[PDB]
Amino acid sequence: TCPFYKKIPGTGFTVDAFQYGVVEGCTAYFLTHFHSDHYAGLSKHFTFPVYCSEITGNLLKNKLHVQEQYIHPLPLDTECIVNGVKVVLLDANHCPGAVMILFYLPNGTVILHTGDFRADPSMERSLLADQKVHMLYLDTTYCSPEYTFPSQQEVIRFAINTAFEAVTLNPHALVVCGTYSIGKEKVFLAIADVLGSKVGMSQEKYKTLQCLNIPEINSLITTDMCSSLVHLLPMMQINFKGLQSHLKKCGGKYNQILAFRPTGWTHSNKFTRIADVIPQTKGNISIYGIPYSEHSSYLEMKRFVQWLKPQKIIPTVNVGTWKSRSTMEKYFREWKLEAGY
Ligand code: NI
């Protein structure tokens, strides 16, 4: 049955709750972003209103085949009335089309649901600054102090320099980047740009990228692999076996692969700097794991919450164990005592 943390009290609304059948008393189903754990359950046979961003709407229509009549896109940063309740969608700094939702309840309560997000100081000068938030439904993916990682700008710097150096030394090297969902497009677009290449991929992945309103996208991607020296592959193919196999297919055009695995956090984060990352090598193939995160670090999360000063926090991630829940509640209390709300 639908868990409490996907229900919005005082409304007929739910958030990211599509895998429980018809939810009793739900008049509108919100979807924060197009990631499979969140959309799980939607299909072409859904007949209830779905509220979401323009980008998320493009993906529901084209990839899941949800019918146009049930898709309700809303612009960002705009006060909108939905079934007689005022709502605003805010950029979540997660994957393309990902949003946070502000709900202004008829009784005067204000609720923020972050969806998935990577907190940024820029959110402190959005429409959030303008009034008080009583309840916060929080993306707690990395709510523990061990979780550090560098900025997205730092990680992209490392990738661009790694690739540019390798291909300038060997013009017959191929670059491959793994993907399994939307998000992290900057990794492969930034590498292709420095190499003066389009990025080549499958027809299914090109279709997905054509939904994302990225400017000048036609100039940046292609289905013709042979014209391109940056290829995308399924993340499951990023290993020595899959890559050797892939190199055979290029028909003696390249003699080296350099590959990037964008991971979330990994325990090598607790010791090693981004400057000092090293690849896994077998022969003419090298695989780099790079810590490109689209979720808040512990410090970024703590700063956001201490700025917002919510009256109540409801976690939406790591809620399945008692030890996880207890751990999070302890951090929330420290933060509140340190900052004085
Ligand atoms: Ni996500």
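By the numbers in Swiss-Prot, the shown part of chain A spans 700-1040.
The deposited model was determined using X-ray crystallography, 1.8 Å.
Note that Cβ sites are derived from N, Cα and C of the backbone, with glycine treated the same way.
Database features (Swiss-Prot):
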type: MUTAGEN; residues: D838 to N; note: Impaired nuclear focus formation, reduced interaction with PIAS and increased sensitivity to cisplatin
type: MUTAGEN; residues: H994 to A; note: Impaired nuclear focus formation, reduced interaction with PIAS and increased sensitivity to cisplatin
Long-range same-chain neighbours of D838 (mutagenesis position), Cβ under 8 Å, sequence gap at least 6?
-> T813, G814, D815, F816, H994, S995, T1015, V1016
If you run the three-state DSSP split on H994 (mutagenesis position), which class comes out?
-> coil
Let me know how many other Cβ atoms fall within 10 Å of the Cβ of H994 (mutagenesis position).
-> 22
